[PDB]
Amino acid sequence: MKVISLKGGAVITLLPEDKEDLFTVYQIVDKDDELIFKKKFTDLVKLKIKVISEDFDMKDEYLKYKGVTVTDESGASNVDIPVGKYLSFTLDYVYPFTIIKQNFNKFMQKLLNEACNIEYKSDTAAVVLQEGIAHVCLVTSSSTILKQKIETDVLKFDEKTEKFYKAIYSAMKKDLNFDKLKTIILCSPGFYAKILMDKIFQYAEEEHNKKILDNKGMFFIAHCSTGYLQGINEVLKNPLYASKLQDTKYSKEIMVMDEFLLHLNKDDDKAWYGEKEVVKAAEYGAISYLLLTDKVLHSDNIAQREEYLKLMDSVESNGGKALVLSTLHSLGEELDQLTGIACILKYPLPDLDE
């Protein structure tokens, strides 16, 4: 993503760069917002509309806003174009547009800002190693960009192995961002990947590096024919691997949705759902984990989402954390089945429903 300018409300001029940015745009543009762009029906012309509805298909890489045109007295658009007609805008990755936005919030601003960081984007890191070489890597939305070229029986200790590993190790916690990643792949022709995996978790407890130890489930071990850059792509497109590329991607959400029901199924009073019950649990300050969907926070009810934003800070300003789940995926679709809002508590709050 690229934000050209940006100057309550606001005026955002921005450029979506891939389908991951189309989704970002999706959660920002609101009904009644206004949109300056270019269309043709070299006969291109600058148009402008008040948004009315949306057509979104991430798989199809398709975002379209339907709306009616409006007066732009700056003449800077809608020239010769009669005000009041129907007109739509299909997003393209080529020309930027401007959003005259009314309720731009810090949650939206976080997402947009994050989308711009071409690091914060990439959420899959690799490490490929033949029997002597390793590559700390970063899988980007197009390229498998390298971060650091490091260099029988393969199962027995050695001083030049246990030096080598700690190198990969460090080179990783240096060249990599475990906050913004969701998946880390270790793949190797041979035992090398597995060996690298444990050496990693070995040194972790030495440093007590809970940034890695907390996420033992973002790591994925794989085989590939060569320990060169080739390997990454054998795995990415290997179907017997696909499902479990997802299980690691959502390691955290998978874990959080777990405990939520652990409590919920023990008729346990430590887990709840419903706008009502969660706002109350917030009054006690008892929330360890707030669970919201992306849908409920970009609701049409602009009133209702004022509440939920407060609830997010409120909850964290109090030593609890928050989690936005995508209704485009199983966990979000499930949290959906529960009104897109629920929580986990620090203690049992009997009868928050009475």
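To match Swiss-Prot, the residue numbers of chain A are left as they are there, and the shown ones run 1-7, 14-47, 60-169, 179-381.
Recorded method for this deposit: X-ray crystallography, 2.6 Å.
A Cβ is built for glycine as well, from the same backbone N, Cα and C atoms used for every other residue.
The note that Swiss-Prot attaches to the published mutagenesis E23 to A is: Does not affect the No-Go Decay (NGD) pathway. Just so you know, the Cβ of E23 (mutagenesis position) picks up 18 other Cβ atoms within 10 Å once every protein chain is counted. Look at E23 (mutagenesis position): DSSP puts it in coil.
Mutagenesis annotation in Swiss-Prot: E26 to A, described as Does not affect the No-Go Decay (NGD) pathway; the structure shown retains the original residue.
One mutagenesis experiment named in Swiss-Prot is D27 to A, and its note says Reduced No-Go Decay (NGD) pathway. For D27 (mutagenesis position), the Cβ neighbour count at a 10 Å cut-off comes to 22, with all displayed protein chains included.
Listed in Swiss-Prot as a mutagenesis experiment, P216 to A is described as follows: Reduced No-Go Decay (NGD) pathway. Cβ neighbour count for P216 (mutagenesis position) (all protein chains, 10 Å cutoff from its Cβ): 17. The DSSP secondary structure for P216 (mutagenesis position) is coil.
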For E26 (mutagenesis position), the number of other Cβ atoms found within 10 Å of its own Cβ: 16
Inter-residue C-alpha distance, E26 (mutagenesis position) and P216 (mutagenesis position) (nearest angstrom): 32
Between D27 (mutagenesis position) and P216 (mutagenesis position), the C-alpha gap once rounded to whole angstrom: 35
Direct Cα-Cα distance, rounded to whole Å, spanning the 12 residues left out between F47 and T60: 11
